[PDB]
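Structure first, commentary second.
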Amino acid sequence: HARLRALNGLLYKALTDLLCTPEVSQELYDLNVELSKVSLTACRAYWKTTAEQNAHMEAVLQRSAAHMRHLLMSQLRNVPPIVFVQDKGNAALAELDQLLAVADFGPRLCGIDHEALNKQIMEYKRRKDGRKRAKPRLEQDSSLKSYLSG
Amino acid sequence: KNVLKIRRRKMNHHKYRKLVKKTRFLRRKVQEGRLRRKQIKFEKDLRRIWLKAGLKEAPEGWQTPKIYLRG
Amino acid sequence: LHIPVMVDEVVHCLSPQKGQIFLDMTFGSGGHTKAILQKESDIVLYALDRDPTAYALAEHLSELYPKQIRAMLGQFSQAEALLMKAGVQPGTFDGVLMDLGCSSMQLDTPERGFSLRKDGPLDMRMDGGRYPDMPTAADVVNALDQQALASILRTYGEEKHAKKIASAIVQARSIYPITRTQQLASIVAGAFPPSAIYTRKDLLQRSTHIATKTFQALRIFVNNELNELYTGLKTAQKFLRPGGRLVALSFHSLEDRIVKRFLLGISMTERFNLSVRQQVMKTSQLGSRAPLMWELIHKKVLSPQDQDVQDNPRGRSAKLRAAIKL
RNA sequence: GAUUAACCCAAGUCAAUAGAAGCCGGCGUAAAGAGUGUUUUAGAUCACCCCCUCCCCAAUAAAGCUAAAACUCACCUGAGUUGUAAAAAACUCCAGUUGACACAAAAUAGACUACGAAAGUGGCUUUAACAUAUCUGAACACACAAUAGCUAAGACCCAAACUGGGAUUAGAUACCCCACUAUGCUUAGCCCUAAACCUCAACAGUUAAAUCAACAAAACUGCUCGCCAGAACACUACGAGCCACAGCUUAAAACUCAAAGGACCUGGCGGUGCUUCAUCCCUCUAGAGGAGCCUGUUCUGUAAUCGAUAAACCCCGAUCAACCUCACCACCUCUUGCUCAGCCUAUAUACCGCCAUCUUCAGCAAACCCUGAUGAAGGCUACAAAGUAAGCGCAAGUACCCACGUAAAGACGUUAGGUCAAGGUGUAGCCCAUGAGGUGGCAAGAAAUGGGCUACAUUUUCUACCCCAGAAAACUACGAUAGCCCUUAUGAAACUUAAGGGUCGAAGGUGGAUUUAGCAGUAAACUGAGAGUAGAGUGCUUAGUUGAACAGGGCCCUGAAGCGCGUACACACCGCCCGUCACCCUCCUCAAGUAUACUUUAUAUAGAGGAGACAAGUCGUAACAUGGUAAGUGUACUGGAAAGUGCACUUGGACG
Ligand SMILES: Nc1ncnc2c1ncn2[C@@H]1O[C@H](CSCC[C@H](N)C(=O)O)[C@@H](O)[C@H]1O
Ligand SMILES: [K+]
Ligand SMILES: [Mg+2]
Ligand SMILES: [Mg+2]
Ligand SMILES: [Mg+2]
Ligand SMILES: [Mg+2]
Ligand SMILES: [Mg+2]
Ligand SMILES: [Mg+2]
């Protein structure tokens, strides 16, 4: 568990170093993508999202994922495939807003059940009209008496 | 480890401070009386010393200082 | 004579004047009503109450003032229709006064069974028999289950030992019906060691009977004081003139909480005695109200003086809230 | 307690009291290394052999200096600024930019581990300066000693007890906001405390034995000083000392208890962390919850059973009550009775027998083996590291139509689960009756509730047909298996049961929270048969026909599993513990009035406080879980108190 945590941290550091250096790719270096999270199970990568530029960043990352995995294999050589997850805050909100723009709208007390208790009282009206606990360690045993008896 | 001994000491100290606060005036009066008795006993001891020595009175130019007073 | 508590401040906050409509939903003895009539004689006042004796006192005041004061017998829930038929359907009430608790004539009378000091039937019913089908506290204690009675004492009575007192009451009732107030007091006393009879002390730090809270709980549950009070507040707000003065007196924590949350528009389901740290934690969890309708005459509650406490110890816990409809 | 018996001693026995015997043991967490250094009288041999610590850091004191930031001021511009969970209050010569501008505090370096005796010390420069060529050596001598605090005089950006205001609260206080004071700073004195903790005394030596209670931090030896001798009373009382005056240091005893305590293990628990799950939620279909009726339970009533009765009772024992059944009730009768009697009398909390429940589980219990020093306990890694040959269960096999599915199976264990009314049986009770027999009788609804049936129709109703039809379709519709009446079947007995016909056409108009069931030939709908009865169910069992929709998304709730963490609980958190509370007991301290005393004090009792116990719980929920706001030491202020807050310190808390 802690070993997997350290492995996740190492993967995060390696991916950040690959992102920062220009030797990996001029496109990736120009993007200046920053990673929010890296977690290994396959590997899930989560990068902070800035729409058009976000789509371009996602497309470039998807294109360069294979090269990134190949470069990671040079280092940690047995690296599982890396999955990039775009963190649009709550992605559900972004997708929902996109669909909503796309979509069509057409033309424009007391804390008790007082009633139940009242019913029960009316029903009633109608029908009318400690000790010592011995310690476990002090309990006697007569097995030895029986053994000595015969 | 647990702090049961520390907690007992803390409760004892809290109770003692509360008691002191409740009766600080009576304690102050008792302490003043004790200081008076202390000074009186010290003076009596010095008087006994010079009486056993045979001097009929204290030595010339000697006055017992109030060594037990704040002033 | 239990003088109306802080009646001077009630008069000040209401500020009675000639030709104004003032509704007293808790006429009762009428000391507040008498003081208001003393300040203004031409005021048109409504004296609503559930006790038939209170209605009789209101009719006596009507004998004193034929139409300046208008009597009304009924609960807060009925008060809406009663006033609608009375001739104040458009509302426009210039003032509203709402006391709470037990009337002095109610508490003194042992037949009503409002006090453990004097024996009597375990009635604890503000109604004096206008609706005989209305449950009495004796029927409540004899009928309700252990869990039901425990919940009633825990919520209404603010009782810590509901799980114990309810079981003791059930055990006693299984032997004999609980038909006497003093019998119930003895039963509750037996639920604890005898030394604990007067260990509980009032807010005045004065010894009271241990069963008192229990008694209080039953009273509320007999009269549905919380729900009927909420309905009365809603009906008053519906019938109160814009800019009218609403003055309320609350003798315990639950009714004061209800009144304050109604005035400030707070959700009734919100937790009680919230601290700033608890609010911050709640908002942090919720971080991933209705528009105000009142203007408080007094931001802070008004409490009786120490001398008034000595004169009327029963009114010590009274807290006064004054607001104006917006 | 009596009695029998036995045991020990014995002209004694043994109840009380007293005595007999004494510290070569220890000090991280159990009592105990005291905040620090030095030395004296001395002690030790670690002083000779015998060796190395100037170097480079944040020791200390003084003087001077200032980079970032703040405050203030000024110009310009803006009308708002600040503030919160949301606000209010506050400010509005307020804010932003620029410029000038400190007796305050010392980012980064510092991931360094240095200096100093300890406390402490992290901006720059300069001066002065970091004892001892053997160690040990003090509550008190000598000299220091964080923070808080006191006295006096200054400074005052900021922070800030206290106070005021605003919120929040049922409300006060606190947590939050704002303003502001003591205070943090300087000078000179004082106070002398800490979780002053590396909780490890100083010096010297060793790594060989037995390494070693445990944990912490590998185990020890030599030597010296200090300290401890059950818990609590008690960081207290008295005495003494002190610049201290609600103070600090030293520090008891009486009453009381049989424990208090340290470490660890297992479990329970955590308003415990993480991870992954299921029908837990959403999604699908048809229902229940509204109506009538059937039936069951409950309640009432009656002379009138019993049992089940949260899931795991409620068309349940019953696969079935008009008489019988029947165990109920009333009345009458019998006494070796159908029985080498009898009892459906008590006890399912004595049991067998047969089952429910988790179980829509996969584990259980023996017999060994191994680890921990042979402590409680523990025993898994598949490229395997102490577990295992057998038994039980799952599994496998088998039944039905397959290998799938459904049945069946389903251990141990859980609920003293159900049944003494299937039968048997322990114990207890009845014997002219609690046994046996006969006649007659309940069985009603003012109701509530569970399940089921039929419906509220147009995917319907009626007829034909068994799927190419014709009519009906809202007051002559749909809708009773209900009521009333009359036949018939069975029976000795039928307004009781059932079937049929006639009559009546009622309530109802797809029904709220909530709730049941289903994953495929399933749900849904329709039809037949059987068990049982003389007859009798809308019940049960079973065969068959028609025959779908969703099968995804989640852990907030519920529950489960795994890896963890904590644990003062073990009656296992509805736990425990702490503080609080007029009144009797025991003990200590203690002022009065009067005898002695030299006029105060001494000196002989007696108001009042304190400690413990008592009926004990009430009250607060502070502590133990991240114990609900991490806990605690010191100190200060506020509060009647429960406590709250400020400053520094500690981990005896956690963490990206
Ligand atoms: N729901 C309700 N409707 C009507 N009257 C009510 C009520 N709840 C309480 N009351 C009445 O209100 C009064 C409360 S105490 C009466 C106080 C009175 N104002 C005086 O003069 O002191 C009683 O009369 C009580 O019976
Ligand atoms: K630093
Ligand atoms: Mg104590
Ligand atoms: Mg020395
Ligand atoms: Mg100091
Ligand atoms: Mg200041
Ligand atoms: Mg320190
Ligand atoms: Mg030493």
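All residue numbers given for chain C refer to Swiss-Prot; the residues shown span 71-358, 370-407 in order.
Looking at the header, which is where the method is noted, we find electron microscopy, 3.0 Å.
Placement of Cβ uses the backbone N, Cα and C atoms for every residue, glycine included.
Taken from Swiss-Prot, the feature S-adenosyl-L-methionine binding site applies to C:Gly100, C:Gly101, C:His102, C:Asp119, C:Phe146, C:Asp169, C:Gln176, supported by similarity to another entry. Under DSSP, C:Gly101 (S-adenosyl-L-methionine binding site) is assigned to a helix (H, G or I) in the three-state scheme. In the shown protein chains, 18 other C-beta atoms lie within 10 A of the C-beta of C:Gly101 (S-adenosyl-L-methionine binding site).
Within 10 Å of the C-beta atom of C:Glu298 (mutagenesis position) sit 20 other C-beta atoms, taking all shown protein chains into account. For the published mutagenesis C:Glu298 to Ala, Swiss-Prot gives the following note: Decreased methylation of 12S rRNA positions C839 and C841.
You'll find the Cα of C:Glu298 (mutagenesis position) roughly 6 Å from the Cα of C:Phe146 (S-adenosyl-L-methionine binding site). Using a 10 Å Cβ-Cβ cutoff, C:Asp119 (S-adenosyl-L-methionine binding site) registers 26 neighbours. Proximity of C:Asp169 (S-adenosyl-L-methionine binding site) to non-local residues of its own chain (separation of 6 or more, Cβ distance below 8 Å) is seen for C:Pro74, C:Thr96, C:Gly98, C:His102, C:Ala318, C:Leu319, given in sequence order.
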